[PDB]
Structure formats: C-alpha cells, structure tokens
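Notes to accompany the following structure.
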Amino acid sequence: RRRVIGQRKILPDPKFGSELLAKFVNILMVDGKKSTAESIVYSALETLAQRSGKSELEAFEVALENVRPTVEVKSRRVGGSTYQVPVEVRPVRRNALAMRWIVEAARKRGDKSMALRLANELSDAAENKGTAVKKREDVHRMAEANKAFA
Amino acid sequence: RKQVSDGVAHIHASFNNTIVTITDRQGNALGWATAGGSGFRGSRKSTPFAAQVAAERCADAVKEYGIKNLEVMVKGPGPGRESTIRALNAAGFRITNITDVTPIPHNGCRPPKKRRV
Amino acid sequence: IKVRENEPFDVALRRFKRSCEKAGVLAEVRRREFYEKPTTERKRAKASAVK
RNA sequence: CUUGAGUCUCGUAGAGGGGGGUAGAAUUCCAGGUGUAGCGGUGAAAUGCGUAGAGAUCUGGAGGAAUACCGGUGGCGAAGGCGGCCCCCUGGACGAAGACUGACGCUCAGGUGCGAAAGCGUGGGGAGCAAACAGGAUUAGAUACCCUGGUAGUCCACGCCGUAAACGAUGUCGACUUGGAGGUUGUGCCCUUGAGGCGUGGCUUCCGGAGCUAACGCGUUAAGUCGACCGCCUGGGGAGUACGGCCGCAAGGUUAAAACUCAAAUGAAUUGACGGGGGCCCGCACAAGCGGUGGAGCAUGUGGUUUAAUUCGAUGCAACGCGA
Ligand SMILES: [Mg+2]
Ligand SMILES: [Mg+2]
Ligand SMILES: [Mg+2]
Ligand SMILES: [Mg+2]
Ligand SMILES: [Mg+2]
Ligand SMILES: [Mg+2]
Ligand SMILES: [Mg+2]
Ligand SMILES: [Mg+2]
Ligand SMILES: [Mg+2]
C-alpha cells in the first residue's frame, strides 16, 4: 500500500544460474511441486534448444522478444469515467508478463504432455505465431487506440 | 493538380470535433479533413490526438497541389487547436504565420442557457 | 492574434494568444451569461483578493 | 444675531435622466465561388441538418440586439436602477475662498409622484435566447434535468399593472465617542526640484477597542452614547386566507378578520452524527498475482414444503459444518 519493499530474490536458475530463467520455472511451478514442474521446464527447454540448434537460454530470450510488451493500458476511475490510460511498462515487468503469458497459453495449447505444449508454443513465439506474440500486439492495440489519453 | 505552391490552413477546433481545411490564400477550399470522419467517434474523436491523425490526412490531398508552405488559421478552444499545427508544421509543410481567428464578440448575442446538471 | 517567425525553427509562441484572448473571454461566454452572478459572484472575488 | 438652512461666484468628477445620431466585434439569414462526406450534438446517443452537395472556407449583402478590452474593494442616483463613442436638452452631489438672505429648519398620518422582472392593451420590430409546445434520450416511471427545434416574450412607442430575499432583511434629520490599514474625488502647503512629502473636506471598502448584543456579531458609514418626528410588532397553524370597501382591462393588488386547533413555533450557539463537502491519512479495502465459489456429483447447515411430529434456539456485515 504505502510500504516500500525491495525485491524477493530467487535461486538463479537451478541449472543455468540465470535468475530470469529461474522464475520462469516458478510460473509453471504449481502446487509447490518445484521438482515435477522444473522437470517439464528443462525438457521442453533443452528440446527446443536442440531443435532450434542454439542453446536453451538463447532461443529462450529470442522467442521471448516477440512476447515482450512495451506498453499497456491501466484503469483509472476518475469521476465515473473509467478511462484506460495507457503507459509503457518497466523492464522487469515487460519480461515478467511475457513468461506468464507463455506458460498460461502453453498449459492450454492442447497437446499431449506439457513438454510439447511449452516447447512448441515456445517456438511459435520466436516467429510471431502463437498467442504469446499475439497477446503482446493485442495489448499494444489497447494502447495507441487509447493513446488519446496517454 | 494545379500546383499552388502555398496556401492557408484553417482549423475549426470545436469542443466536440476538429476539422482542418487547407485552401489557397484566395480562400478557395483546396482540401479538407475532419477528426470524426477519421474512424474514432464521440469521446475519442474529441481528443487532441484525433486532430493530429486527422489533420495529417488533410495534407494527403493539398500536398499534391504543389503546396510548399502555408499559414495557420486557428479559431475556438478544444483540443487539436494546438495539435493540428505540429502535425502540419512537422509534416514537412513549411510554416509561416500562425493567426488565431477565434471570434470574440464585444457583447452582442446572448449565449444559450443549457448545461445544468 | 497574429504571429510570424523568421527562420524555420518551429516555435508556436502561443503566448500572445493566451496572453489575452483564447479562453476566459471565451470559456466565459461559452455558456449562458450571468445577469446576476457578476454583480455578486464576480464581486466576491475580492472576498478572496483582500487576503 | 449667525453657527442651521438657503442664494451667488468659481471650479470637480461622474454607467444620473430625456432625445437624436453613430462605430466596430460577433450571431443568424440570403446570394454566389472553392471543396466533399460528413457536420451537429452527448456521459453515450438519438432526433436533426448533409450527394437536391452540408459542414469548413472566401466574397458581397440583409437585419436585430448587445456594447470585449478599460472595469475596480470604482462612480452616479431617493429608490428602482444606470456602462461603446458623438452631440443636444437637463437634475443632483462636492471643495474652495469668500459675498449675501437671516431660523426661511427637522419630521410627516392622509395625499402626490417615481416603481426590477413577469404580465396586459394598441401598433411596430424580431438576430440570439427562450415559458408553451414538438420531437429525441435518460428512467421503474421522467408531463423534469440533457439533446434537436421552437411560440409568447424579450427590443420599441404611448398607456395599464404596482409586486420582489424592492435587502444593509438595518426610516429620516442633528450631536458626541479610542484607533489602524486602503480605494475615490476636491482643496491648502513643501529644494514641488518627484508621481515624491505634509496636511485638510465629501464619499467608500476592510480590520477592530470601549460599549451594546441572547449569541452571531455591530463598532465615529454603529446595532455605542443622546435628542425630534414617523412606520410597525404583540404565540404557531388557520392566514396575508374569507367577507366587505377601494383600485384594476385582466392577471390581480390593497385594506383585513373569525371559527377551529397545538404547547409550541422561533433566533443563536454547542456537542456529536451524517453529506452523492473539502483536506490528510490507514486495512489484503482497491489495485498486483495465485488459487477458489457460483455450473457438476455428494456431504452439510438453512428457508421452504410436507408431517402425527419433523423438539428448541442463531436468520444484515457480527445467522446458514452456528449452540451440537
Ligand atoms: Mg430547450
Ligand atoms: Mg416589462
Ligand atoms: Mg406586449
Ligand atoms: Mg453614493
Ligand atoms: Mg468590525
Ligand atoms: Mg438553526
Ligand atoms: Mg496483511
Ligand atoms: Mg482483487
Ligand atoms: Mg480465476
């Protein structure tokens, strides 16, 4: 509310030492099953790396590039008028949102096992195909079309 | 289609809508464009941006008229009143003389009551 | 108001505009007159100007 | 007799009054040029206006009403009220030195006259706004607020009507009673060497002491301290109603009760509570996320319905896996 936290630091990727890639596992991590979860993260991560040819963390951020939101609208109820005043998103938030979308969309990609879902849906983003890249652009459309408020 | 090399830019920045009409110094409408007639309606068409996106569309006509530079004729409040300019001024159109033709009666007509909520 | 600048640097100088006309003499007349509000409401400004 | 009142001379400022002109800014309308698909309006809209070419834009013209800026704590007036500029006719207020009349004064029931706006008559005028009215939207409804139009009227001349929170809610005339700050206009004086400074009249805001006041507040412009004269008040409702008189074209005004009925009505101030009042804050309250409920099967509680009985109690958040 009026407090002033700092940052809940996380274990830098339990296999790549990358804090960023780490939280990615937390998002997919459900029911405290940090083990069963991460087991699905790396599989599809290494699989896509092997398929794309380049390392995991590489195609990772690459495909993430097309899932990174630069700006987004925010609700402001000022006088019965709920204007969706748009405003660019900070760095940490940009990538954060991306990872969340990727997983969310992957979980319901409809494949057989999460491995394929995550991996496959992870590639679609790299070339702007899956909902991941869609949501980003769909959100950017909210703004601009609302930039009048901006 | 006649190459006038230059004219004037009129802006009717009303409280609900904005329109830009570029015409030769004579006063003969060369090309016009209005905010509302540019997609967005109501609340959205009455925003400052609206005027810009609309104004730029006006040049998309009076430009192929040889026009190089033009003046500015602004009248009335509302947004775009200022925005409209930048659009043209930045749209390559060499500016020159900005004038506010906004009408100002020395007390003559009685404005309507209205507005009471 | 009239405004002409030399050398293309793109500066509105909208000062001379709002430095008098524009709103006020406009926003004031935008809606029905006052008739009564001036000899009172308008003359209540000193009630704030005095201090 | 001259200090009250008034007369004269000389200046002083002024939206004071009646009449006649007159300028520019904008609005609407008409005509045409240019130009093309919108404009207008709202919280959204919609009615409405646009291809029979609107809107925008330019040119010419028609007309009515009102005078941005100056402009204010401003000025004038008995009150109402009175703003562009020009002239004509005209009233009052103020200072200055004095010259003059010589108490010629103050107040005033009745009476007389002036009276915002709306309204009424006759005849003009009519751009904008706008009761009525007509659509459109809002809503449960919405004979309203909002939108699109729009008649009376608003403007004018002469006559009528006399009311207003006609308010400073504070009658007029005169005299005394500490101060401070500022506006307005007149007048005397100062190396005026300056707008500068000092005084001294009329008017006018603001703060305020004494005192007055129920308090709020008023306070040398009093609601302080006194005097002359007048108007009005005597509980609230009924009621500024009826009746009658008078006035009026009328709308209506004015004068003005009774029955009946209640133990209050009322002023101010206080404390708290509340506000679709304001300012500043806090709570997983919101926002930020994750997972849930509401759909499904079953458990369970509750209302209901049934029953011979469905024992009793808890039933906004603070009842419903609650007393059990
Ligand atoms: Mg109306
Ligand atoms: Mg009248
Ligand atoms: Mg009449
Ligand atoms: Mg006076
Ligand atoms: Mg005082
Ligand atoms: Mg009270
Ligand atoms: Mg907490
Ligand atoms: Mg929430
Ligand atoms: Mg959910």
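Numbers in chain A come straight from Swiss-Prot, and the residues shown are 3-152, in order.
Method of determination (from the header): X-ray crystallography, 3.5 Å.
Every residue, even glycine, has its Cβ placed from backbone N, Cα and C.
As recorded in Swiss-Prot, the features of this protein are as follows:
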type: MUTAGEN; residues: A:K36 to A or E; note: Defective in ribosome assembly
type: MUTAGEN; residues: A:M116 to G; note: Significantly decreases affinity for its own mRNA
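Counting only same-chain residues six or more apart in sequence, the Cβ atoms lying under 8 angstroms from the Cβ of A:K36 (mutagenesis position) belong to A:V27, A:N28. Note on A:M116 (mutagenesis position): other Cβ atoms within 10 Å of its Cβ, all shown chains, come to 19.
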